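Trainee: Sending over a structure as structure tokens; questions will come in a sec.
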Amino acid sequence: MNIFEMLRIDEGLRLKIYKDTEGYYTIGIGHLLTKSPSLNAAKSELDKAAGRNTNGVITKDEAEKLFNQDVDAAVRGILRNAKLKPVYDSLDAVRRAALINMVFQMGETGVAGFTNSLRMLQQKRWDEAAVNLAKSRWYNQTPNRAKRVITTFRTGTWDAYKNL
Ligand SMILES: [Cl-]
Ligand SMILES: [Cl-]
């Protein structure tokens, strides 16, 4: 398993525009197009992102390309963020993947705000961080996914993903 496979499981794959868990227009593998309530706005961001008149549909290869770019950008965002980088550099490879999943879903800002949990992850207090991560809107709004990521941080293995 790896980060790509992990997020492909948590985000799914859809070739026409859809609404994510928060009602925001998205496409592909979790590629947010816009938070605006407007379908035209979304269609227009989609065209600008694909470089062509898409009419709201993309192919598989384009979804995969937006995915590659989004993962690269999540990683680079962590490395440039003063509150995230030290955490990321302290973790082993499986747990790094769990932090990139969080940044992909919620944004660097969002994550950088879990101050207390980041601190515990840095200290390697696994169970504690798990409990703390759970007290969040993130966990109450998308509990199944949040559980998979939290178990990932707690155990340092891909067990929550094996089966899927
Ligand atoms: Cl883009
Ligand atoms: Cl969920």
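Cβ coordinates come from backbone N, Cα and C, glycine included.
Sequence annotations record features per position, and here Swiss-Prot assigns active site, proton donor/acceptor to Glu11, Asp20 based on experimental evidence. For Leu32, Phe104, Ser117, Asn132, the entry in Swiss-Prot reads substrate binding site. Experimental mutagenesis at this site is recorded by Swiss-Prot as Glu11 to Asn, annotated: Loss of 84% of enzymatic activity. For the mutagenesis experiment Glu11 to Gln, the note given by Swiss-Prot reads: Complete loss of activity. The note that Swiss-Prot attaches to the published mutagenesis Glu11 to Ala, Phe, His, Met or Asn is: Complete loss of enzymatic activity. Here Swiss-Prot notes a mutagenesis experiment, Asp20 to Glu or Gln, with the remark: Loss of 99% of enzymatic activity. Mutagenesis annotation in Swiss-Prot: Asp20 to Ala, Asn, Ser or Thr, described as Complete loss of enzymatic activity; the structure shown retains the original residue. Among the sequence features in Swiss-Prot, the mutagenesis site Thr26 to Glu is noted as follows: Complete loss of activity at neutral pH; covalently bound substrate. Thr26 to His appears in Swiss-Prot as a published mutagenesis result, with the remark: Facilitates transglycosylation more effectively than hydrolysis; covalently bound substrate. Per Swiss-Prot, mutagenesis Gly30 to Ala is noted as: Almost complete loss of enzymatic activity. For the mutagenesis experiment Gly30 to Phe, the note given by Swiss-Prot reads: Almost complete loss of enzymatic activity. The enzyme is destabilized by 1.5 kcal/mol. Annotation of the published mutagenesis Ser117 to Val in Swiss-Prot: 50-fold decrease in enzymatic activity; the original residue is retained in the structure shown. Here the residue is the original one, while Swiss-Prot reports the published mutagenesis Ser117 to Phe with the comment 10-fold decrease in enzymatic activity. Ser117 to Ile appears in Swiss-Prot as a mutagenesis experiment; the accompanying note says: 500-fold decrease in enzymatic activity. Annotation of the mutagenesis experiment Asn132 to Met or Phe in Swiss-Prot: 2-fold decrease in enzymatic activity. In Swiss-Prot, a mutagenesis experiment is listed as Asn132 to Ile, annotated with the note 5-fold decrease in enzymatic activity.
Have a look at these and tell me how they're positioned relative to everything else.
Mentor: With a 10 A radius on its CB, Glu11 (mutagenesis position) counts 20 other CB atoms from all the protein chains. Under DSSP, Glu11 (mutagenesis position) is assigned to a helix (H, G or I) in the three-state scheme.
Counting every protein chain shown, the Cβ of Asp20 (mutagenesis position) has 16 other Cβ atoms within 10 Å.
Less than 8 angstroms from the CB of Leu32 (substrate binding site) sit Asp20, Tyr24, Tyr25, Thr26, each of them six or more residues away in the same chain.
Secondary structure at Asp20 (mutagenesis position), as computed by DSSP, is coil.
Neighbours of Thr26 (mutagenesis position), defined as other CB atoms within 10 A of its CB across all chains, total 20.
A strand conformation is recorded for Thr26 (mutagenesis position) in the three-state DSSP classification.
Around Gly30 (mutagenesis position), the same-chain residues six or more apart in sequence whose CB sits under 8 Å from its CB are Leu7, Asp10, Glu11, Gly12, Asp20, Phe67, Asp70, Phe104, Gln105, listed in sequence order.
In this structure, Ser117 (mutagenesis position) is part of a helix by DSSP. For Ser117 (mutagenesis position), other Cβ atoms within 10 Å of its Cβ number 24.
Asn132 (mutagenesis position) carries a helical DSSP state (H, G or I).
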Trainee: C-alpha of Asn132 (mutagenesis position) to C-alpha of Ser117 (mutagenesis position): distance in Å?
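Mentor: About 6 Å separates the two Cα atoms.
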Trainee: If you count Cβ atoms within 10 Å of the Cβ of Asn132 (mutagenesis position), leaving out that atom itself, what do you get?
Mentor: 19
Trainee: If the substrate binders are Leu32, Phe104, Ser117, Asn132 per the record, what's the largest distance between their Cα atoms, in Å?
Mentor: 27
